[PDB]
Amino acid sequence: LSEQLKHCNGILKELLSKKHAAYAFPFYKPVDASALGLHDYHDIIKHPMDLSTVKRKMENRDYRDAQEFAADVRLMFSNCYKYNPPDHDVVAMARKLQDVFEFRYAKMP
Ligand SMILES: CCNC(=O)C[C@@H]1N=C(c2ccc(Cl)cc2)c2cc(OC)ccc2-n2c(C)nnc21
Ligand code: NI
């Protein structure tokens, strides 16, 4: 269990690393809907999620198991797929980062 959470933390650090920054950056911080002019964001997305929040939860030992961690990372991608039309660049970025996540998550100890 501790082992599985270390795997999860490893994945998190990878998603935040420079290697993936070209497509990970939209997911680093909470969506600032006002700043981006997205005045419908919080009406469509009722459970915002982002990598800084996942990191805080990991650092605070909020996550009790790998499934809980994965549900939050996946929620983050789902919010992007819900809000944005599927041909938008940010959706392509989400799909690429989700590929990174899913392939490594699958190597669960
Ligand atoms: C075309 C305008 N679209 C938007 O503003 C939606 C927004 N779109 C982007 C976004 C990201 C990358 C590109 Cl190339 C174009 C738009 C976005 C950019 C951010 O920069 C700090 C943070 C969150 C974002 N994000 C996420 C996450 N989900 N939808 C969006
Ligand atoms: Ni899940």
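Here Swiss-Prot sets the residue numbers for chain A, with the shown residues being 346-454 in order.
Header says: X-ray crystallography, 1.5 Å.
Each residue, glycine too, has its Cβ placed from N, Cα and C.
The note that Swiss-Prot attaches to the published mutagenesis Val376 to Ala is: Abolished binding to histone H4 acetylated at 'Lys-12' (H4K12ac). Under a cutoff of 8 A between CB atoms, and with a sequence separation of 6+ in the same chain, the neighbours of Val376 (mutagenesis position) are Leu383, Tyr386, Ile390, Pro393, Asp395, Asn424.
A simple way to gauge crowding: the CB of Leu381 (mutagenesis position) has 9 other CB atoms within 10 angstroms, across all the protein chains here. Where Swiss-Prot documents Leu381 to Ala as a mutagenesis experiment, the accompanying text is: Reduced binding to histone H4 acetylated at 'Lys-12' (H4K12ac).
Where Swiss-Prot documents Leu383 to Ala as a mutagenesis experiment, the accompanying text is: Reduced binding to histone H4 acetylated at 'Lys-12' (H4K12ac). Within 10 Å of the C-beta atom of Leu383 (mutagenesis position) sit 16 other C-beta atoms, taking all shown protein chains into account.
In this structure, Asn429 (mutagenesis position) belongs to neither helix nor strand by DSSP; it is coil. The Cβ neighbour count for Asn429 (mutagenesis position), using a 10 Å radius and every protein chain shown, is 16. The note that Swiss-Prot attaches to the published mutagenesis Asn429 to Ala is: Abolished binding to histone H4 acetylated at 'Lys-12' (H4K12ac).
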Message: In whole Å, how far does the CA atom of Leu381 (mutagenesis position) lie from that of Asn429 (mutagenesis position)?
response: 13
Query: Going by DSSP, is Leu381 (mutagenesis position) part of a helix, a strand, or coil?
result: helix
